[PDB]
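Everything below concerns the one structure shown next.
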Amino acid sequence: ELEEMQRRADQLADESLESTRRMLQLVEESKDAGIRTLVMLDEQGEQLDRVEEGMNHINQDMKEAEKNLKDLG
Amino acid sequence: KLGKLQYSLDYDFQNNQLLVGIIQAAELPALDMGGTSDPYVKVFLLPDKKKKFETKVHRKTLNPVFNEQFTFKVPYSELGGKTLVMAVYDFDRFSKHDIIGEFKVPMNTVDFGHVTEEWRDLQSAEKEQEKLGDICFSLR
Ligand SMILES: [Mg+2]
C-alpha cells in the first residue's frame, strides 16, 4: 500500500512533467501558426489595397465614359 | 486522566520529509500553584532519540494551543519502521520539568495519502529492570 503510494506520487509527478512539455510544444505550434497568420494578413491586406485602387480607377474611368456618352447624346 | 492531545500527521513525497504538526491539548491536570500548569510538548522520532523538537512554553493554561509544525527529513523507506513520540511536559523554573504525559505512534499503523489529524488520550510515561542479564546453571 505504501510503496504503491510513493510510486503513485512519483508517477503523477512524471505525468504532470511530460504534460507541461506537451504544453510547451503546443504553444510553440500555436506561436508559429499565429506568425504565419499575421504574414498572410499583411499580404492579403496589400492585395485589398490594390483592389481598392482598382475600384477607384474604374470609378473615374466610368465617370469619364459617362461624360462622353452625355456629350454624344 | 491528564487530558487529550490533538495532533496532525502527514508525509510530503515531494521533499521526502515527515510533517508533524502539534495542534493543541485539552483537560490537562494541574500541577502548579495558580490552579493551572505551564505546559510544553517535546516531539521526536521514536526510533532514534536525535534532534528532539520542543514547542514554546505556554504560561498557566490547562488547554494550551501550540499550532506549531516540525519537519523530520526522513526517507519514505526508513519511515515504516520508525515511531513518533509526543510527550507533554510541565515547566518549572526552579526544579526538574516533570513529564505530564506521553504518546507513541507506530508508522506502520499510520496511513499516508490523506492528511491525518486526530485526538489521542495521554498516558503516564514508563519509569523495567536495568540489568537484563541471565545466568544458566545446573543443580544436582
Ligand atoms: Mg511552573
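In order, the residues displayed for chain B correspond to 141-267, 269-281 in Swiss-Prot numbering, which applies throughout.
Using the three backbone atoms N, Cα and C, a Cβ is placed for every residue, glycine included.
Straight from Swiss-Prot, the features:
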- B:141-260: domain 'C2 1' (DOMAIN)
- B:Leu171, B:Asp172, B:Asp230, B:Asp232, B:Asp238: Ca(2+) 2 binding site (BINDING)
- B:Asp172, B:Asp178, B:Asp230, B:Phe231, B:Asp232: Ca(2+) 1 binding site (BINDING)
- B:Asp232, B:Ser235, B:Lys236, B:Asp238: Ca(2+) 3 binding site (BINDING)
- B:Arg233 to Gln: Impaired Ca(2+)-affinity (MUTAGEN)
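Shown here: features listed in Swiss-Prot, placed on the structure.
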residue: B:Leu171; record: Ca(2+) 2 binding site; Cβ contacts under 8 Å, 6 or more apart: B:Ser177, B:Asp230, B:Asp238, B:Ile240
residue: B:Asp172; record: Ca(2+) 2 binding site; Cβ contacts under 8 Å, 6 or more apart: B:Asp178, B:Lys200, B:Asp230, B:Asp232
residue: B:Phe231; record: Ca(2+) 1 binding site; Cβ contacts under 8 Å, 6 or more apart: B:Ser177, B:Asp178, B:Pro179, B:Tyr180, B:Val197, B:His237
residue: B:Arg233; record: mutagenesis position; Cβ contacts under 8 Å, 6 or more apart: none
residue: B:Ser235; record: Ca(2+) 3 binding site; Cβ contacts under 8 Å, 6 or more apart: none
residue: B:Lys236; record: Ca(2+) 3 binding site; Cβ contacts under 8 Å, 6 or more apart: none
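Within 8 Å of the centroid of the Cβ atoms of B:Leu171, B:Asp172, B:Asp230, B:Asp232, B:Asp238, where the record puts Ca(2+) 2, the same chain has further Cβ atoms from B:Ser177, B:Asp178, B:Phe231, B:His237, B:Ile240. According to DSSP, the secondary structure content of the domain 'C2 1' (B:141-260) in residues is 4 helix, 55 strand, 61 coil. By the criterion of other Cβ atoms within 10 Å of the residue's own Cβ, the least surrounded of the binding-site residues B:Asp178, B:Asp230, B:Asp232 is B:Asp232. Annotated Ca(2+) 3 site B:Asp232, B:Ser235, B:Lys236, B:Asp238; additional same-chain residues within 8 Å of its Cβ mean position, judged by their own Cβ, are B:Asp230, B:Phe234, B:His237. The 10 Å shell around the Cβ of B:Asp238 (Ca(2+) 2 binding site) contains 11 further Cβ atoms across the protein chains shown.
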